[PDB]
Amino acid sequence: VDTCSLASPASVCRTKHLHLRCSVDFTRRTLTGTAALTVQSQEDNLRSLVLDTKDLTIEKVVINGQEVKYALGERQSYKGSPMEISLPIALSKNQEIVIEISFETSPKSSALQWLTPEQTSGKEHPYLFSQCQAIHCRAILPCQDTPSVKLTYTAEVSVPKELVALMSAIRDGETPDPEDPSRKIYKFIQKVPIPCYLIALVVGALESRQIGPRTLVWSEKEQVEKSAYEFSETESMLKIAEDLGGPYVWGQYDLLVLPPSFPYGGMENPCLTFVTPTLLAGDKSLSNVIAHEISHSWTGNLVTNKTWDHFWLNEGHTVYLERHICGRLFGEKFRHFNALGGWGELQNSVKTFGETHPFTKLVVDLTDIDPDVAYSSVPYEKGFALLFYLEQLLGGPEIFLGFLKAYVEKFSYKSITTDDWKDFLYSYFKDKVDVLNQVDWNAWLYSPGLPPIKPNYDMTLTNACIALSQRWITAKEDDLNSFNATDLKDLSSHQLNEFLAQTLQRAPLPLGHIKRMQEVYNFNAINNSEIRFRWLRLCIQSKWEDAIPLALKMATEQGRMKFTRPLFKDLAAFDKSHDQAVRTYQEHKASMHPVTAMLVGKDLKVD
Ligand SMILES: Nc1nc(-c2ccc(Cc3ccccc3)cc2)cs1
Ligand SMILES: [Yb+3]
Ligand SMILES: [Yb+3]
Ligand SMILES: [Yb+3]
Ligand SMILES: [Yb+3]
Ligand SMILES: [Zn+2]
């Protein structure tokens, strides 16, 4: 059972299909409509079932053309309110019925951000976007909000006719709304079964540009040109991914570049990956995020975690595939550079949380934990480290890629646990069971901290970054004149970021050093978000007041949690900026994404 859901479990019943008809009302910040669930019993004599909801208003439930009884339970904090529905006839095993729920969302839906015109690029039209992962689909529509259940869906969405709707589905046309001449209906079909967390909706003044044979990029007009160039490697990456995972089953692979408040780097919504506009570096250098989202089309979207306790299955295997895509494009030594950088990020996470912190375990027990509070890079990097260790133990990357492809084929269209995965690993590698039995499984899967063994990493591309960082760290005042813009001449953007990450791991540095760094390298001019982020953190943690306005601007003019959360934490920890940071958060809170607003507030102990 999934401890994060209040619905009937998949052993009682399973939703097979959703037909969603809804209208997006910007004046009331609500979605209103009907969710028709086709539900298949998995037990004899099924007479009622329970769905997840959060802040939903229910108008009626109709089964076989008649209204039926239902009841909402007491709220269970972030889990929401269970909804019990009484069936009009009892179902046998495998019998199906269609349940049509009439509902309305709350303006405070934790799934949604509603933007006024002034919060958009274009300034003339409002905007809406969803983010359902992990357990926010229940704040859009009543459902079994667990990744253990997979369903196809169709949808018809009425919007103001000047705007465009897109969903995590194949576009299936548009028509005027026959009931309202100010509106247009956009239609969608998702024929591949998905977990409900992959349901997505955006409505705004969106334009599209074709960038490959099965890819459009979508954004407000102002960002289309830049996005189309930034993501032009998309089709090449899809072809690599198909070689590694097997056929891409989803038809279209579109990209939507969201407003700056999108909380994540990307989200793997099927047929319509969502990405942060913080990726628009100008040089394609943050394209690993696109590789990552592409990879989810196999690991996550085809083979899915059964509950959120096993999230590392989704992320670790995706990061493993991502790094192979970027290794195929730019070489194996680049794969190792990225892998090593990930170990660094894991070190950072373990130091921040503490080496005994339960959120440093690979398998977590989220029973009474808001999944959004648990989120971190641990499942990503500890998960990747496990897989990279296994690759190295079991004969190298070609061998382990064989396992990955077999794993995806085995569990396609299924939801699985860590034990499912481990059993399949032992089956696939049964001729190497003696090797597998050297792994300290309990440590790797269930213990906090750094993993018990560190993989081997090629250092070729890292050495220049380490050498320059060590020069700065060991420099005294009288050595500062020795640094020059020529120090950077043979570093890629990726190496510049790694130099800053290496250096930030040793922060603070003396204030004079940081001042000299800006004087010779002019890092303040760099627009790349990753580089800028680490540079500003370095400056704040080294107590440079000149960086306060820069860091406050970055923290509030975008909302990617990876950047915003630590920028706010560093600004709150610097006495010179503490007041301004708390004030700035409180003033921006109403305009923030609800989840990022919640988490910043927790971090700051404010509000
Ligand atoms: N240290 C570990 N943390 C996790 C974990 C982290 C977060 C979630 C849920 C989640 C998943 C994706 C976006 C928001 C919330 C599930 C599991 C898994 S292992
Ligand atoms: Yb029966
Ligand atoms: Yb069609
Ligand atoms: Yb087992
Ligand atoms: Yb000296
Ligand atoms: Zn991911």
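Following Swiss-Prot, chain A residues are numbered 5-611, in order.
So this one's X-ray crystallography, 1.6 Å, going by the header.
Just so you know, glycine gets a Cβ as well, placed from its N, Cα and C.
Marked as active site, proton acceptor by Swiss-Prot on the basis of experimental evidence: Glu297. Here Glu297 (mutagenesis position) comes close to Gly270, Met271, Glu272, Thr277, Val279: these same-chain residues lie at least six apart in sequence, with C-beta atoms under 8 angstroms from its C-beta.
Per Swiss-Prot, the feature active site, proton donor maps to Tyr384. Following the DSSP three-state reduction, the secondary structure of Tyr384 (active site, proton donor) is helix. Listed in sequence order, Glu319, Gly320, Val323, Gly346 are the same-chain residues six or more apart from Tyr384 (active site, proton donor) with CB atoms under 8 A from its CB.
Listed in sequence order, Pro267, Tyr268, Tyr379, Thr600, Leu603 are the same-chain residues six or more apart from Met565 (peptide binding site) with CB atoms under 8 A from its CB. When secondary structure is read from DSSP and collapsed to three states, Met565 (peptide binding site) falls in the helix class. Per Swiss-Prot, the feature peptide binding site maps to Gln135, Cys136, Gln137, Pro267, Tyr268, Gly269, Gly270, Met271, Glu272, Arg564, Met565, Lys566; the stated evidence is experimental evidence.
When other Cβ atoms within 10 Å of the Cβ of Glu319 (mutagenesis position) are tallied across all protein chains shown, the result is 23. Annotation comment: Swiss-Prot describes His296, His300, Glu319 as Zn(2+) binding site, evidence class experimental evidence.
Applying an 8 A CB threshold to same-chain residues 6+ apart, the list for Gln135 (mutagenesis position) reads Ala115, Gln117, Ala204, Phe266, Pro267, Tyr268, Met271, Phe278, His597, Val599. As a published mutagenesis entry, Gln135 to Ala or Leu appears in Swiss-Prot alongside the note: Srongly increased epoxide hydrolase activity.
Quoting Swiss-Prot on the mutagenesis of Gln137 to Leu: Aminopeptidase activity strongly impaired, but keeps LTA4 activity. The Cβ of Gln137 (mutagenesis position) has 26 other Cβ atoms within 10 Å, all protein chains considered.
Secondary structure at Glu272 (mutagenesis position), as computed by DSSP, is coil. What Swiss-Prot notes for the published mutagenesis of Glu272 to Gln is this: Loss of LTA4 hydrolase activity, and aminopeptidase activity strongly impaired.
One mutagenesis experiment named in Swiss-Prot is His296 to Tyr, and its note says Complete loss of LTA4 hydrolase and peptidase enzyme activities. Reduced to three states, the DSSP call for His296 (mutagenesis position) is helix. There are 23 other CB atoms within 10 A of the CB of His296 (mutagenesis position), with all protein chains counted.
Swiss-Prot lists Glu297 to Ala among its mutagenesis entries, and the accompanying note reads: Loss of epoxide hydrolase and aminopeptidase activities.
Among the mutagenesis entries in Swiss-Prot is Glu297 to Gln, noted as: Loss of aminopeptidase activity, but keeps LTA4 hydrolase activity.
Residues near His300 (mutagenesis position) in space but far in sequence (CB under 8 A, at least 6 apart, same chain), listed by position: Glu272, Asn318, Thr322. The annotation that Swiss-Prot gives for the mutagenesis experiment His300 to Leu reads: Complete loss of LTA4 hydrolase and peptidase enzyme activities.
Mutagenesis annotation in Swiss-Prot: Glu319 to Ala, described as Complete loss of LTA4 hydrolase and peptidase enzyme activities; the structure shown retains the original residue. In this structure, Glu319 (mutagenesis position) is part of a helix by DSSP.
According to DSSP, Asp376 (mutagenesis position) sits within a helical segment. Its Cβ taken as reference, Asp376 (mutagenesis position) is surrounded by 20 other Cβ atoms within 10 Å in the chains shown. Experimental mutagenesis at this site is recorded by Swiss-Prot as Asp376 to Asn, annotated: Abolishes aminopeptidase activity. Decreased epoxide hydrolase activity.
Recorded in Swiss-Prot as a mutagenesis result, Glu385 to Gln carries the remark: Reduced aminopeptidase activity. Minor effect on epoxide hydrolase activity. Taking the Cβ of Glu385 (mutagenesis position) as reference, residues of its chain lying under 8 Å away and at least six apart in sequence are, in sequence order, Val323, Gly346, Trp347, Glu349, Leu350, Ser353.
The mutagenesis experiment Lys566 to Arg is recorded by Swiss-Prot, whose note states: No effect on epoxide hydrolase and aminopeptidase activity. The C-beta environment of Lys566 (mutagenesis position), restricted to residues of the same chain at least 6 apart in sequence and closer than 8 Å, consists of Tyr268, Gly269, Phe537.
Here Swiss-Prot describes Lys566 to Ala or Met as a published mutagenesis experiment; the accompanying note says: Strongly reduced affinity for peptide substrates. Reduced epoxide hydrolase and aminopeptidase activity.
For ligand 6, the recorded positions lying close by, meaning a CB under 6 A from one of its atoms, are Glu319; the full candidate list was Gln135, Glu319, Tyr384, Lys566. The Cβ centroid of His296, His300, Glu319 marks the Zn(2+) site; residues of that chain outside this set whose Cβ lies within 8 Å of it are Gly270, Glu272, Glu297, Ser299, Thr303, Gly304, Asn318, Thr322, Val323, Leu325, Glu326, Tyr384, given in sequence order. For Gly270 (peptide binding site), other Cβ atoms within 10 Å of its Cβ number 20. Burial estimate for the recorded positions (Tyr268, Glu272): highest at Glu272, by number of other CB atoms within 10 Å. Note: the CA-CA distance between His296 (mutagenesis position) and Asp376 (mutagenesis position) rounds to 20 Å.
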